[PDB]
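Asks: Let me give you the structure first, and then I'll get to my questions.
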Amino acid sequence: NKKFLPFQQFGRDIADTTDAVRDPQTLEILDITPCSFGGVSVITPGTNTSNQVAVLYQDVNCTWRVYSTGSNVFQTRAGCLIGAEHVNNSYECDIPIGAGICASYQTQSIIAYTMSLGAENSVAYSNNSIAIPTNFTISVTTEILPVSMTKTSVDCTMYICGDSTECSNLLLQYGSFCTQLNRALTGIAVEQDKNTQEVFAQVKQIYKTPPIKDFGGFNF
Amino acid sequence: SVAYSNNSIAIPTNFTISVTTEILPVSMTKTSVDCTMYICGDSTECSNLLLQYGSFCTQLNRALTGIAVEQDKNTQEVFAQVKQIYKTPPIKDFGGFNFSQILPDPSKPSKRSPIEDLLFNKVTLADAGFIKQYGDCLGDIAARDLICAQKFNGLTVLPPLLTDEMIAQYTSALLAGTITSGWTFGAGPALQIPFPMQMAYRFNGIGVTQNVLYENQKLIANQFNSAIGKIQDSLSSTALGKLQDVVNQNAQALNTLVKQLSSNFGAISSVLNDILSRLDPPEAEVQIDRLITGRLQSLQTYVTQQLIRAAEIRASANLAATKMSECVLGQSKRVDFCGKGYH
Amino acid sequence: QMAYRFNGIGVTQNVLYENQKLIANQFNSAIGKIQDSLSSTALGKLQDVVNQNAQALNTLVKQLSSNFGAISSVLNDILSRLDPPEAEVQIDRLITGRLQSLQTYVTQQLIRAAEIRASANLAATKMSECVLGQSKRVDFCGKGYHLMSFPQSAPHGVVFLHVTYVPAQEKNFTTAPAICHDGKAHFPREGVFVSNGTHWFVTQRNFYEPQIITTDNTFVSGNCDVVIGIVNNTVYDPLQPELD
Ligand SMILES: *[C@@H]1O[C@H](CO)[C@@H](O[C@@H]2O[C@H](CO)[C@@H](O)[C@H](O)[C@H]2NC(C)=O)[C@H](O)[C@H]1NC(C)=O
Ligand SMILES: *[C@@H]1O[C@H](CO)[C@@H](O[C@@H]2O[C@H](CO)[C@@H](O)[C@H](O)[C@H]2NC(C)=O)[C@H](O)[C@H]1NC(C)=O
Ligand SMILES: *[C@@H]1O[C@H](CO)[C@@H](O[C@@H]2O[C@H](CO)[C@@H](O)[C@H](O)[C@H]2NC(C)=O)[C@H](O)[C@H]1NC(C)=O
Ligand SMILES: *[C@@H]1O[C@H](CO)[C@@H](O[C@@H]2O[C@H](CO)[C@@H](O)[C@H](O)[C@H]2NC(C)=O)[C@H](O)[C@H]1NC(C)=O
Ligand SMILES: *[C@@H]1O[C@H](CO)[C@@H](O[C@@H]2O[C@H](CO)[C@@H](O)[C@H](O)[C@H]2NC(C)=O)[C@H](O)[C@H]1NC(C)=O
Ligand SMILES: *[C@@H]1O[C@H](CO)[C@@H](O[C@@H]2O[C@H](CO)[C@@H](O)[C@H](O)[C@H]2NC(C)=O)[C@H](O)[C@H]1NC(C)=O
Ligand SMILES: *[C@@H]1O[C@H](CO)[C@@H](O[C@@H]2O[C@H](CO)[C@@H](O)[C@H](O)[C@H]2NC(C)=O)[C@H](O)[C@H]1NC(C)=O
Ligand SMILES: *[C@@H]1O[C@H](CO)[C@@H](O[C@@H]2O[C@H](CO)[C@@H](O)[C@H](O)[C@H]2NC(C)=O)[C@H](O)[C@H]1NC(C)=O
Ligand SMILES: *[C@@H]1O[C@H](CO)[C@@H](O)[C@H](O)[C@H]1NC(C)=O
Ligand SMILES: *[C@@H]1O[C@H](CO)[C@@H](O)[C@H](O)[C@H]1NC(C)=O
Ligand SMILES: *[C@@H]1O[C@H](CO)[C@@H](O)[C@H](O)[C@H]1NC(C)=O
Ligand SMILES: *[C@@H]1O[C@H](CO)[C@@H](O)[C@H](O)[C@H]1NC(C)=O
C-alpha cells in the first residue's frame, strides 16, 4: 500500500535493508519480507539413554512451519511442542520447557506436564485454638558457598606471537593493552587471597581441642 | 533542635501503625541471539565466511543461556521459600483486621488481589504473549512493529518458566501462612494461632507489652485498615519506576542492536546484498569481513552489558529473598530493614 | 553452651537439662546421616568454578585457529611465502583478533570474580554470625531456629553444618488472650494461656510445658470489660498456704 513518488525506486527501513521495491515493468510496489522466522529448541533426555527428541517451535500456533508433523502435537504458551505426549498429572520440573510446562522421560516416551508447586495444605484457623509442639527434632543441613576462583596469568607475547620475532616487534603498538590485562588479572589474583583470608582468618589464635573428649554425649 | 537536659525524658503516649511500600526488581527478560541471522541473514557467502568465529558465537550463546537460567533461579529463590500452598479459611474473622486488599479475589479470571491487579495494570510490558506468528506480521507490518523487526534479525525473547498465575499462587500461600500461623511456618510445621495473639506477640517483639494491643484492639484494627486503604490510594494515584526501568532498558538494548545494523564499519555499504551485487567474491570478502567484525563486536558489547545488568539484578533478587525470609517469615530487629520504625 | 543456645531461641534450659541424652543421640544421628547423605550423593556449586575456569582457558587456547580475516591462522605459514610488506597486514589482523579474544576473557574473568567476591563476603558474614555466635535472622543459618554452625574446608569453597531446631508433634488446645479473676485482667508473662479441656494453664510457645496460673506467671492490667476474648479462671496466689 506504500505510494512511491515518481522519482523513487527502492525503500529502506531503519536498518538500511531494502523493504519495498517497484517492479520496473508493471509499476506496482511490492514489499520484501525475510523467509526465516521463529525459534527452535530441542529437548533431549541424554544420548546415553535414548535418541528420541522433542522439538519446541516458539512461533507456531497449532490449533505449518514445522520440519515434520509426526504425532503428539501439543500447544503451550511457549509454542508448539511436537514429539511429546501430554499428561494430566503434576510432578516436579525436570526439563524446563517454559510458561509453566516441563518435560521428562517417563513411561518409553517423552512427556510434558504442568509443574506442581507443592502439596496443597490448609491450616484450621479458629478464634480460640492454638497449636503448641510437644517434641522437637535437631536437624543438620549443608550450605555450600564458593569462596575463591583459580588465579591466572597471561603472556601476550607468547599467546599472540609465540617465538615469532617479527610478530613480537609488530606487537609494540599494543603494550598498554597487555599492561591493563595483567593489572586486572593481578587484581583478581590478590582479591582471591584476600577473600580466603577474610573468610577463614577471623581469629588469630589457634585453639586446640584437648584429649578429654567428654562433651556430655556429643561426639565431634 | 532537641532540648537536651540531664534530668528530662520524652515518653510517647500514642502511636501510629503505618504501612509503606518497597519495590525490588527480581528478574529481567531472557533473550537469545542467532549469530548467522543477525550478522549475515540469508547470505550464504556471509554464512560461509562466518565459520571463522564459531567459538565466539558459542560463547555469546553460553553467556545468554546462563543469564536465562539465572533469572529463573532468582524467581524460584525469592518466591519458592515454602513448598506448601496454604489456603485461607472461609472464616474471615481476623479480629477486626481486613485483608480483602491483599487476599485473592475469586471474581477475576486470575486469582490476584486488588492491589496486585493495580500493580499489574501500571507496568507496561513489550510482549503481550510470546507467540508472534509469521503470518501475523507479513508485509508492511514488518519494520513497523519493533518485536517483529527484532525477530527478523534473530533477537528472541524467551518466556519465564514460572507464570504470573503461579507467582500469584506462591504469594497467596505465603500470605495465608503468615495470617494463619505467624512466623512458625518458616521454621517447621505450621502451628495455628489467632491473628490478635500473633500481633500481640509481635508487639512484644518491639518492646511494648501485649496488654496495650489487647486493650486498643479496635483502634489498632481501624488504623491498620485505614493504612491499607491509604496505600491502595497512593499506589493508584502515583510509581513503579524501578520495575519499568528494567523493561525499558531491555527494550532499548534490543532496539539499539537492531539499529546498529546501519553502520558501515568502514565498508562501501552497510547491506550485504549491495556488497555482493556489483562486487566479485575475492574483493567483496574484505567488506563482508569488515561488517562481520563490526557486528560481532556489537554483539559482544550487548552481551557484556547484559551480564553486568544481570549481576545487578542478582544483587537485587538476593536482597529481596533475604527481606522476604526475615520480614515476612518472621520479625526483624534490624533498624530500617523492613520499613521506617519498629517492624 | 547448649542450654544457653536453647535459651536463645525461646526454649528454657530445663528442657535440655532433662532431655540431654535424647538431644545428644539426635545430634550424633544427624551427623551420621549427613555423613551418608554426602557419601552417597553433590558439590556442584564448587565443581562449577573449576569447570568454568578450565573451559575458559581451553576455549582461549582453541581460539588460536581463527583466521580473523587472514589467509591463514599460523604465523609460520604467513611469514613463509609472504614478504614483510604484505605479511604485516595478515599479522596485524591476527594480532587484533587475539587481542580481542584476550580482552573478552579478561572481562568474563572480572565479572566472575565480582560474583565470587559477593559469595565470599556472604560466606564471611555467615561465618561471623552463625559460627562465632547465634543468629536470630530467619533462614540465615538454615531452616528453623538456629543453634550453631560448623565450618568445613572444601576445594575453592566453604561448607557449613547448620544445627537447627525444628518443632514436631503438635497438639490441639483451646486458648484465650487474658484471664480475669477478681475484676482484673491477667496476661501471661512469658507464655500463652492453654487448656486441655477442663483446666487452664500457661505454657511456653515452642514447647508444651503446662504450669498453674499464679501471681508470678501473670501480671495485671485493667478490668474484665476492655479485652474481647477473656475467660474466667482462678489465679492461685502462693501466699495463702504460706500463711495457713
Ligand atoms: C493459538 O491460537 C488460538 C486461536 O487460533 C488461541 O485461542 C484463542 O485464545 C483467545 C485468548 O483470549 C481466546 O479469546 C479465544 O477464544 C481462543 N480461541 C479458541 C478457538 O480457543 C490461542 O490462545 C493461541 N495460543 C496462544 C498460546 O496464545
Ligand atoms: C485442631 O482441631 C481442628 C478441628 O477442630 C482441626 O481442623 C480440622 O482438621 C481436619 C483433619 O482431618 C480437617 O478435615 C478439617 O477440615 C479441619 N477443620 C476444622 C474442622 O477445624 C485441626 O487440624 C486441629 N489441629 C491440628 C494441628 O491438627
Ligand atoms: C520425642 O521424640 C523422640 C524421638 O523422635 C522420642 O524418643 C523415642 O521414644 C520411643 C518410645 O519409647 C523409643 O522407642 C525410641 O527409641 C526413642 N528414640 C530415641 C532416639 O531415643 C520421644 O519419646 C519423644 N517424646 C515425646 C514426649 O513424645
Ligand atoms: C562417638 O560417636 C561416633 C559415631 O560415629 C563413634 O565413632 C564410630 O561409631 C560407629 C557406630 O557406632 C562404631 O561402630 C565405631 O566403632 C566408632 N568408632 C570407633 C573408633 O570406635 C565414636 O567412637 C564415639 N566416640 C566415643 C568416645 O564414644
Ligand atoms: C473489608 O473491606 C472491604 C472493602 O475494602 C469490604 O467490602 C465492602 O463492604 C461494604 C460494607 O458491607 C459494602 O458496602 C461493599 O459493597 C463491599 N465491597 C467492597 C467495596 O469491597 C469488606 O466488607 C470488609 N470486610 C468485612 C469483614 O467487612
Ligand atoms: C491516639 O491516636 C488515635 C488516632 O491517631 C486517636 O483516635 C482518634 O480519636 C479521635 C477522637 O476521639 C477520633 O475522631 C478518631 O476517629 C480516632 N482515630 C481512629 C483511627 O479511630 C486516639 O484518641 C489517640 N489517643 C490519645 C490518648 O491521644
Ligand atoms: C487436664 O489437666 C488437669 C491437670 O490438673 C487434669 O486434672 C487432674 O487430673 C489428674 C489425673 O489426670 C488428677 O489426679 C487430678 O486430681 C486432676 N486435678 C488436678 C487439680 O490436678 C485433668 O484431668 C486433665 N483433663 C483431661 C481431659 O485430660
Ligand atoms: C466471669 O466472671 C465475672 C465475675 O466473676 C462475671 O461477671 C458477672 O456479670 C453479671 C452481669 O454482667 C453480674 O450480674 C454478676 O454479678 C457478675 N459476677 C459477679 C461474681 O459479680 C461474668 O459473667 C463471668 N463470665 C462468664 C462468661 O461466665
Ligand atoms: C551414560 O552412558 C555412558 C556410556 O554409555 C555410561 O558409562 C554412563 O554410566 C551412563 N550414565 C548413567 C547415569 O547411566
Ligand atoms: C485431561 O483432563 C481434561 C479435562 O478437560 C480432559 O479433557 C482430557 O481428556 C484429560 N486427558 C488428557 C491427558 O488430556
Ligand atoms: C471469635 O468469635 C467469637 C464469637 O463470634 C468472639 O467472641 C471472639 O472474640 C472471636 N475471636 C477473636 C480472636 O476475636
Ligand atoms: C563432667 O563430669 C561430671 C562428673 O564427673 C558430670 O556430672 C558432668 O556431666 C560431666 N560433663 C559433661 C559435659 O558431661
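Here chain C follows Swiss-Prot for its numbers: 901-941, 944-1146, in order, are the residues you see.
Per the header: electron microscopy, 3.1 Å.
Including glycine, each Cβ sits where the backbone N, Cα and C put it.
The annotation that Swiss-Prot gives for the naturally occurring variant C:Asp950 to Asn reads: In strain: Delta/B.1.617.2, Mu/B.1.621. Among the sequence features in Swiss-Prot, the natural variant C:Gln954 to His is noted as follows: In strain: Omicron/BA.1, Omicron/BA.2, Omicron/BA.2.12.1, Omicron/BA.2.75, Omicron/BA.4, Omicron/BA.5, Omicron/BQ.1.1, Omicron/XBB.1.5, Omicron/EG.5.1. Among the natural variants that Swiss-Prot reports, C:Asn969 to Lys is described with the note: In strain: Omicron/BA.1, Omicron/BA.2, Omicron/BA.2.12.1, Omicron/BA.2.75, Omicron/BA.4, Omicron/BA.5, Omicron/BQ.1.1, Omicron/XBB.1.5, Omicron/EG.5.1. Looking at Swiss-Prot, the entry for natural variant C:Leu981 to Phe says: In strain: Omicron/BA.1. The note that Swiss-Prot attaches to the natural variant C:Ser982 to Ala is: In strain: Alpha/B.1.1.7. Here Swiss-Prot notes a natural variant, C:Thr1027 to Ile, with the remark: In strain: Gamma/P.1. Here the residue is the original one, but Swiss-Prot notes a natural variant at this spot, C:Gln1071 to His: In strain: Kappa/B.1.617.1. What Swiss-Prot says about the natural variant C:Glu1092 to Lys is this: In strain: Theta/P.3. Under the heading of natural variants, Swiss-Prot lists C:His1101 to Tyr and annotates it as follows: In strain: Theta/P.3. C:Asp1118 to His appears in Swiss-Prot as a natural variant; the accompanying note says: In strain: Alpha/B.1.1.7.
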Asks: What is the Cβ neighbour count of C:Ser982 (variant position) at a 10 Å cut-off, with all protein chains included?
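Replies: 9, counting other Cβ atoms within 10 Å of C:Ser982 (variant position).
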Asks: Have a look at the variant positions C:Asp950, C:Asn969, C:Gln1071 and say which one has the shortest Cα distance to C:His1101 (variant position).
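Replies: Going through C:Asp950, C:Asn969, C:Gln1071 one by one, the closest to C:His1101 (variant position) is C:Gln1071.
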Asks: Compute the C-alpha separation of C:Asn969 (variant position) from C:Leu981 (variant position), stating it in Å without decimals.
Replies: 14
Asks: Looking at the variant positions C:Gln954, C:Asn969, C:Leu981, which have a C-beta within less than 6 Å of some atom in ligand 7?
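Replies: None, as no Cβ falls under 6 Å.
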Asks: Rounded to the nearest angstrom, how far is the Cα of C:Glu1092 (variant position) from the Cα of C:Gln954 (variant position)?
Replies: 53
Asks: Just counting, how many other CB atoms are there within 10 A of the CB of C:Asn969 (variant position)?
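Replies: Around C:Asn969 (variant position), other Cβ atoms within 10 Å: 18.
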Asks: Just the number: how many Å between the Cα atoms of C:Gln1071 (variant position) and C:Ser982 (variant position)?
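Replies: Distance (Cα to Cα, whole Å): 83 Å.
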Asks: Find the one among the variant positions C:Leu981, C:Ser982, C:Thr1027, C:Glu1092, C:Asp1118 whose C-alpha lies closest to that of C:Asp950 (variant position).
Replies: C:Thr1027
Asks: Inside 10 Å of the Cβ of C:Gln1071 (variant position), count up the other Cβ atoms and send me the figure.
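Replies: Within a 10 Å radius of the Cβ of C:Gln1071 (variant position) lie 11 other Cβ atoms.
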Asks: From the variant positions C:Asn969, C:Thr1027, C:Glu1092, C:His1101, keep only those with a C-beta under 8 angstroms from any C-beta in chain B, and list them in sequence order.
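Replies: Sorted by position along the sequence, the hits are C:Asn969.
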Asks: Rounded to a whole number, how many Å is the Cα of C:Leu981 (variant position) away from the Cα of C:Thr1027 (variant position)?
Replies: 57
Asks: Taking the Cα atoms as reference points, how far is C:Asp1118 (variant position) from C:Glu1092 (variant position) in Å?
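Replies: Distance (Cα to Cα, whole Å): 11 Å.
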Asks: Restricting to the chain of C:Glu1092 (variant position) and a gap of 6 or more, list residues whose Cβ falls under 8 Å of its Cβ, or answer none.
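Replies: When sequence neighbours closer than 6 are ignored, C:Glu1092 (variant position) has C:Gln1106 within Cβ distance under 8 Å.
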Asks: Mind sorting out which of the variant positions C:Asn969, C:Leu981, C:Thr1027, C:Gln1071, C:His1101 are close to chain A, meaning Cβ under 8 Å from one of its Cβ atoms?
Replies: C:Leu981, C:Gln1071
